[PDB]
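Read the structure below first, then the notes.
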Amino acid sequence: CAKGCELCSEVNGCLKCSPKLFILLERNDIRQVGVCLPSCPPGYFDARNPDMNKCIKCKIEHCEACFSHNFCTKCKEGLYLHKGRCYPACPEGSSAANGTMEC
Amino acid sequence: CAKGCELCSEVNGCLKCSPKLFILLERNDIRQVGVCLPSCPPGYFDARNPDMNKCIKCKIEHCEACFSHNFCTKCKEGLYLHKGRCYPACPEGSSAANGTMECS
Amino acid sequence: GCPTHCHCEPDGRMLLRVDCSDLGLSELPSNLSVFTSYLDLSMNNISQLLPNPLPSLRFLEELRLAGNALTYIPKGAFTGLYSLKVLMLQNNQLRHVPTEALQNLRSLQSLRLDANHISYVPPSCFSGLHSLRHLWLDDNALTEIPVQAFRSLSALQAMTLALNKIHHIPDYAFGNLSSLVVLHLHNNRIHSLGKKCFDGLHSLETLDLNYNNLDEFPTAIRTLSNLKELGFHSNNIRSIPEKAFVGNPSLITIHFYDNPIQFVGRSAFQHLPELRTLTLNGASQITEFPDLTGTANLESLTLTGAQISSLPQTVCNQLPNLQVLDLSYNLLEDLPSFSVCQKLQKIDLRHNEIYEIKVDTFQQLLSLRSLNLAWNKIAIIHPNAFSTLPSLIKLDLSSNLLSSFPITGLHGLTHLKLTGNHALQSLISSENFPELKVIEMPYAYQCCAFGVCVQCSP
Amino acid sequence: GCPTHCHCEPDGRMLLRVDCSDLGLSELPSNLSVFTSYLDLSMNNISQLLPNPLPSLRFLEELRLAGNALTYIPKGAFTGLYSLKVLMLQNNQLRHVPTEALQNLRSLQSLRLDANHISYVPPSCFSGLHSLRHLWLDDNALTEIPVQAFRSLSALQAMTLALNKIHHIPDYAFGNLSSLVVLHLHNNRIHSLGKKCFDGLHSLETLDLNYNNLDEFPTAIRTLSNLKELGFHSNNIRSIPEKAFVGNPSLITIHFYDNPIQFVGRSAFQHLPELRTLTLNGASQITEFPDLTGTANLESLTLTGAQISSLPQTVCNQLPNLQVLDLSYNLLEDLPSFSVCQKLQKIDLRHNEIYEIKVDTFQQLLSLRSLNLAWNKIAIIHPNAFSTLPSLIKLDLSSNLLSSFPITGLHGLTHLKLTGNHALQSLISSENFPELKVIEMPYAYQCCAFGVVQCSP
Ligand SMILES: *[C@@H]1O[C@H](CO)[C@@H](O[C@@H]2O[C@H](CO)[C@@H](O[C@@H]3O[C@H](CO)[C@@H](O)[C@H](O)[C@@H]3O)[C@H](O)[C@H]2NC(C)=O)[C@H](O)[C@H]1NC(C)=O
Ligand SMILES: *[C@@H]1O[C@H](CO)[C@@H](O)[C@H](O)[C@H]1NC(C)=O
Ligand SMILES: *[C@@H]1O[C@H](CO)[C@@H](O)[C@H](O)[C@H]1NC(C)=O
Ligand SMILES: *[C@@H]1O[C@H](CO)[C@@H](O)[C@H](O)[C@H]1NC(C)=O
Ligand SMILES: *[C@@H]1O[C@H](CO)[C@@H](O)[C@H](O)[C@H]1NC(C)=O
């Protein structure tokens, strides 16, 4: 049916993945498709469950890749990265930003 | 609005009756109209309530006029009336019917 | 010879009908000759009848005298009315049943005395009306059952004492009138009755005690064998005792709602072979499923808001011929077969403590159409549980603890409901689920699998 | 020099990316271009790495080694790795975290050790990983919180021990790791925790205890001030004690559904100014309405299936800005003002013992759209009760024992349900009721007044 995929519909794509792979959704013109990947692509994060592991979009302000929800692993330029979140500032307890981007 | 009618709509006719009268409905071509009557016309029976008094269609088989439900006051011809109900036989407990159709 | 102002017509052969309805007369018409077969005087301001009444029209079937506000009928007023069949004296301002206007009026069948201000009924007012079968005495100010005057009414078949102010029914209140088939006592203030009130009428089939103030179940009901319909709703009963309707087999329908019923007897609803309907809402102290021996032709059983623990093994054996079942809002944990109880069409078992669905628990319900198991504790479903329910089209398993979903059979319905089931995450196809048009899903992502990103609410 | 069959590309300035995924190597390629800045080998039957390693490529930001068949990583394997920032070792059949192999890899920021069968982690395996910010350790066969090996991870901010088979969280089990912001322990078998387990992390904002076997409420949460989200649903907890969330203000979301909850403390839900949502159904043992001072920004409060007697008068004083209110299936008789608590949009008080509705009980609710009072014992309606609700569009008064009906205000809404109210007999007109589309009626004759739009007799 597909690489590391057991159940396939030609209309929905992959419906289920081999034991320890992540299913990936993508909305192609208000039709959904399933694909199987060893890890999720950036813009996602890998979420495992005993029922199903799925690649999940990061519903965040100004971040490119993340670990889970409300915590970003990599933010987009011009904004500072603090404890999983993104700001132009980033306090005031003792942070400061060096030649890179990780206050 | 109408004689002995309290509330009238140009769409429904009578909506409510004077204190002690009866509302009569009729659904004409998927439209209902109300009129107020001191008593009902044949085929129904008179039902009072402190909220509304209404002339109600008699849900009985082969009955012309009634008292309340499940009790017919006059049955339709070819059929006999036994204790508010209507049959062609009419027991055999011991009834029998005279020159009219009114078994005892 | 039609009277002035009026509307006349031939009855059957050449008998004449005089309509003098809303014409607003001062007194009834003079002239008005013989040959007259029925006569209507309604809403026409008649104070006294009369300086000159009009008897001697020996063929009169029917006088209608409603809405005329008279205060009292003198006696000789109806003497010459030898063929009087129906006399109407409605919405008039009488304070009492004519002490003597109404007697030895042989041929009368229906006498209508409602909507007056009658308060006392004189003894032997109804002396000698051996043909009276229909009597109105509603919308009046009665205070007690006029047992006295009522005896001579042994031809009476239908009577209504609705909308009065009677509070108590004595024993033998209706001693002789054994011909009575219909008794109406609703919208009154009935608080208490004797143990032997209803023992009179052996032919009574209908009874109305609705909208009244009784505190306890009327056990006098027991003696009415032929009773078919009975209503005592909108009262103040607390409980139905054991073997309540034992004395009344061949009961068809019963009315008791809007009454604070708390306890119902186990066997309280036994032996009513023709009983068709039931509804029991909010009976908390009910901890048992009721016995239904000899009552197998019920079509709609619903029992709610109680504290039942579980159902007997063979529960449905007593219960064929039914179609709708509703045992919602109770403490149900284990589930019976439901197998034998075929022809089932609709079921509702929501808000119970059901943790599981076995295989047979819904086996062979070829008529079942709707199944609701929402708001339960259903952790696990044996896959073939639904393998055998073709007629099923709408299904709910909302607010449960499900992780997976069975697949066998089932294919081909209209409703599928699954919220509260967070442990459900895996997908489900449009295929192996076509004709599905209304849908709920725990998560948005699975809804578009059915093209929404037809109805489907995440 | 990209290896055969793989597809190569230059990264930023002149760096090389070697992607060798989905190809099933026996061993890694022999002659590799260094220049390499990230390198993926996923799903490729790599048994041993190896006879011949390839360090000295000083620059790969990222090695991907997922879905492959290794059993144990030797010590010097990742030494020349002066620039490893993210190493993923998922979908592998490991029995323990590499003894030393993952030590002093300086720049390593995220380590993915999930989808293995690890049960044992050596102490000081994570020695010298001072840049590690992200750690995956799920769907493995763990047994305890390995506090020892954990201490040296004081830079860790995001971690997952979800779906293992740990049973108990020891005291101080997460000692130094105060930098930790996200903790994941869901879909596990946690039965017991210490009174002082969580006091280590001073920066925790999220906690996941969902899908576990907790019998008692975790009182260790109290020390976690900065906590924002908390989930402990699908456990086997029976009750929330008084002053449960006292120690964690600035809590925004709380998750505890699918728990056999019976009682909740009155003051259990005090002082959490940023909480937006709660739902607590089937809490039988609660006989009183809970207090909500210092917590006024709730937008959705629903409370059903209990046994409370009534609402205190001044209920809405604590309760502005709400929109949805739901106290159905319970023992409510008298009703307070509800006026003060504006911005209400939806109400449901069905299956209560309400015998009456006052004038003031629903005055001034302009944001209200739907009000349900079905299945109550309401004998009487004061007419002007509904005089002041422009936005009302949906109404249910079914099974409620009404005789009459006000007409006051309201006129022109969309839904009306009044069945079960048999003492309603008088009609109701099409005019002074436009926009009526779905209707229920106790009796057929009044349905007809509306041209039968829908109407069920
Ligand atoms: C119990 O109910 C009966 C039934 O109506 C009551 O009525 C009857 O009483 C009359 C006497 O007023 C008896 O009829 C008599 O017979 C001839 C014709 O045969 C008639 O012309 C006479 O003028 C007279 O009316 C009749 O036998 C009797 N009916 C029965 C069934 O007994 C009776 O008064 C009621 N009384 C009690 C104490 O229950
Ligand atoms: C009915 O007629 C009488 C004349 O006897 C008159 O006094 C009375 O006012 C009238 N009643 C009504 C309601 O018109
Ligand atoms: C690999 O590199 C060696 C030199 O170290 C060379 O002799 C050999 O031919 C190379 N093989 C391939 C396949 O490039
Ligand atoms: C898988 O690896 C084994 C060695 O562990 C090797 O012998 C075999 O050829 C490999 N199979 C595939 C399909 O790569
Ligand atoms: C970590 O823990 C050790 C011993 O438990 C302690 O001495 C130290 O202060 C803690 N913090 C750091 C940053 O080492």
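By Swiss-Prot numbering, chain C shows 33-485, 539-543, in order.
Including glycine, each Cβ sits where the backbone N, Cα and C put it.
Long-range C-beta contacts of C:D146 (mutagenesis position), restricted to its own chain and to partners at least six residues apart, with a cutoff below 8 Å, comprise C:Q122, C:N123, C:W168, C:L169, C:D170, C:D171, C:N172, C:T192. Quoted from Swiss-Prot, the note attached to the mutagenesis of C:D146 to F states: Abolishes activation of Wnt signaling.
According to its DSSP assignment, C:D170 (mutagenesis position) is coil. One mutagenesis experiment named in Swiss-Prot is C:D170 to F, and its note says Abolishes activation of Wnt signaling.
What Swiss-Prot notes for the published mutagenesis of C:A190 to D is this: Abolishes activation of Wnt signaling. Shown in sequence order, C:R165, C:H166, C:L167, C:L212, C:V213, C:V214 are the residues of the chain, 6+ apart in sequence, with a C-beta less than 8 angstroms from the C-beta of C:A190 (mutagenesis position).
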Within 10 A of the CB of C:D170 (mutagenesis position), the number of other CB atoms across every chain shown is 27
Applying a CB distance under 8 A toward chain A to the mutagenesis positions C:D146, C:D170, C:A190 yields none
Assigned element (helix, strand, coil) containing C:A190 (mutagenesis position), judged by DSSP:
strand
Gap of 53 residues, C:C485 to C:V539: Cα distance in Å, to the nearest whole number?
12
